[PDB]
Amino acid sequence: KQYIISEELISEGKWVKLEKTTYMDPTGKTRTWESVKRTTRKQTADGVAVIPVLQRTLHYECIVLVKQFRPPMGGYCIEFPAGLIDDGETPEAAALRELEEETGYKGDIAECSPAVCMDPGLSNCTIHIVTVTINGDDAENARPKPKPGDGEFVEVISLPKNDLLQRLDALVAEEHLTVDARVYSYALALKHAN
Amino acid sequence: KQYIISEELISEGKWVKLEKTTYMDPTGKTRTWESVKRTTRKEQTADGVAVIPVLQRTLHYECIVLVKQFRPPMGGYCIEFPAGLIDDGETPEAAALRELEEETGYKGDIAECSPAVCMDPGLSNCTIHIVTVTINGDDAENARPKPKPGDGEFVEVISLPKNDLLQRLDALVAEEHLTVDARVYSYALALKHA
Ligand SMILES: CNc1nccc(OC)n1
Ligand SMILES: [Cl-]
Ligand SMILES: [Mg+2]
Ligand SMILES: [Mg+2]
Ligand SMILES: [Mg+2]
Ligand SMILES: [Mg+2]
């Protein structure tokens, strides 16, 4: 019933553009929306976000997260390891690469989502969420060596899966960080299950 | 260590603006970013709310109530938590309960309210509160609920059992052209992983 009629470029940067979208509303009335897109999409999705489940025997399972300064936020954020997918890279491969660059951990693929939207009222940005387990008892994940790219500065924060939400709430109250909504959503469902 | 030095307006619409952000990297070097912001945020502790609406009914499995809408930035239909912007002076809880009623017809009861969490922190400063709400589906107010959607709002309600949410979402993605929201998907994954 609804669909896009046209897209007008308002402004194009190197990484981001703003467009004025005309669409037909379900009454047959024509309407406009201000829409953002990244200029980098080739791919199944713009990017991947990795849910990295650190498994060590006789320890709690942890979810491995990252903390970085995010210029659009004007502050530090706690997020799942994540990045853009390289032209002709698979989402799975992008997931293991990014996880290694940002954390130093080497993991195994458990499952991969379809493309999911980041903020669909604002942008067309999409990611695959890739669940990865990390055998924390293997020698290659003993002393994880992060190989981050140029101009990336990432701190790794591992938190127990079974207390994730309370641990996150504490980091916000204590460190004035912003937790990512996908991370928070995941944490909430862990408590809400059953 | 890191901080914002300046934010230069590139382009401002009615709803969204694009900014050139200058900030200090941790080596002590000046760098830039292209940042998106909404123009609608005033004193609110976030731009908006997303509601996690747990429909509870005697001798029924708990359902998560979701909405399906056309999203101009995406050029297609998306499945999301009920959600909207917080009106000036409105509390996040009030916004959540109001948007839930408007989008779904259901009258909820507040369970919990998250701190402000970031939508896509490498792109925008956009933030939400994630508000968990229970819906007493035995109450007569919630028997035959009707959306009371605003001007240019056109929403379908999809209630899925919490105990099978990921599979039911996957089934929906298999059968039509549409995109699941990344927060919805994250929540569904954790319900499996728990
Ligand atoms: C979405 N904006 C953006 N992405 C990547 C790099 C950058 O500036 C160097 N700006
Ligand atoms: Cl798992
Ligand atoms: Mg990254
Ligand atoms: Mg990277
Ligand atoms: Mg809405
Ligand atoms: Mg609404």
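Here Swiss-Prot sets the residue numbers for chain A, with the shown residues being 14-55, 57-208 in order.
For all residues, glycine too, the Cβ spot is worked out from N, Cα and C.
These come from Swiss-Prot:
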type	residues	note
MUTAGEN	A:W28 to A	Reduces affinity for substrate about 8-fold. Strongly reduced catalytic activity and strongly reduced affinity for substrate; when associated with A-46
BINDING	A:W28, A:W46, A:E47, A:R51, A:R84, A:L98, A:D133	substrate binding site
MUTAGEN	A:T45 to D	Phosphomimetic mutant; unable to generate ATP in the presence of diphosphate
MUTAGEN	A:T45 to A	Impaired phosphorylation; generates ATP in the presence of diphosphate
DOMAIN	A:57-197	domain 'Nudix hydrolase'
MUTAGEN	A:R84 to Q	Reduces affinity for substrate about 5-fold and reduces catalytic rate 67-fold
BINDING	A:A96, A:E116	Mg(2+) 1 binding site
MUTAGEN	A:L98 to A	Reduces affinity for substrate about 6-fold
MUTAGEN	A:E112 to Q	Catalytic inactive mutant for both ADP-sugar pyrophosphatase and nuclear ATP-synthesis activities. Reduces catalytic rate 6300-fold
BINDING	A:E112, A:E116, A:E166	Mg(2+) 3 binding site
MUTAGEN	A:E116 to Q	Reduces catalytic rate 2000-fold
MUTAGEN	A:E166 to Q	Reduces catalytic rate 120-fold
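Here the features listed in Swiss-Prot are placed on the structure.
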residue : record                 : DSSP (3 states)
A:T45   : mutagenesis position   : strand
A:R51   : substrate binding site : strand
A:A96   : Mg(2+) 1 binding site  : strand
A:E112  : mutagenesis position   : helix
A:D133  : substrate binding site : coil
A:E166  : mutagenesis position   : coil
Seminar exercise, completed: Of the recorded positions listed (A:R51, A:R84), the greatest number of other CB atoms within 10 A surrounds the CB of A:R84
Seminar exercise, completed: Near Mg(2+) 3: residues not in A:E112, A:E116, A:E166 with Cβ within 8 Å of the site Cβ centroid are A:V80, A:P95, A:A96, A:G97, A:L113, A:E115, A:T117, A:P160, A:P162, A:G163, A:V168
Exercise. Near chain B: which of the mutagenesis positions A:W28, A:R84, A:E112, A:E116, A:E166 have their Cβ closer than 8 Å to one of its Cβ atoms?
Worked result: A:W28, A:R84
For this session: Compare the Cα of A:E116 (mutagenesis position) against each of the recorded positions A:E47, A:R84, A:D133 and report the nearest.
Result: A:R84
For this session: Please name which of the recorded positions listed here, A:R84, A:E112, A:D133, A:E166, is nearest in space to A:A96 (Mg(2+) 1 binding site), Cα against Cα.
Result: A:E112
For this session: Based on Cα distances to A:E112 (mutagenesis position), point out the closest of the binding-site residues A:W46, A:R51, A:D133.
Result: A:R51
Problem set entry | Neighbour tally for A:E116 (mutagenesis position), based on other Cβ positions within 10 Å of its Cβ | 27
Exercise. Near the Cβ of A:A96 (Mg(2+) 1 binding site), how many other Cβ atoms are there if near means within 10 Å?
Worked result: 22
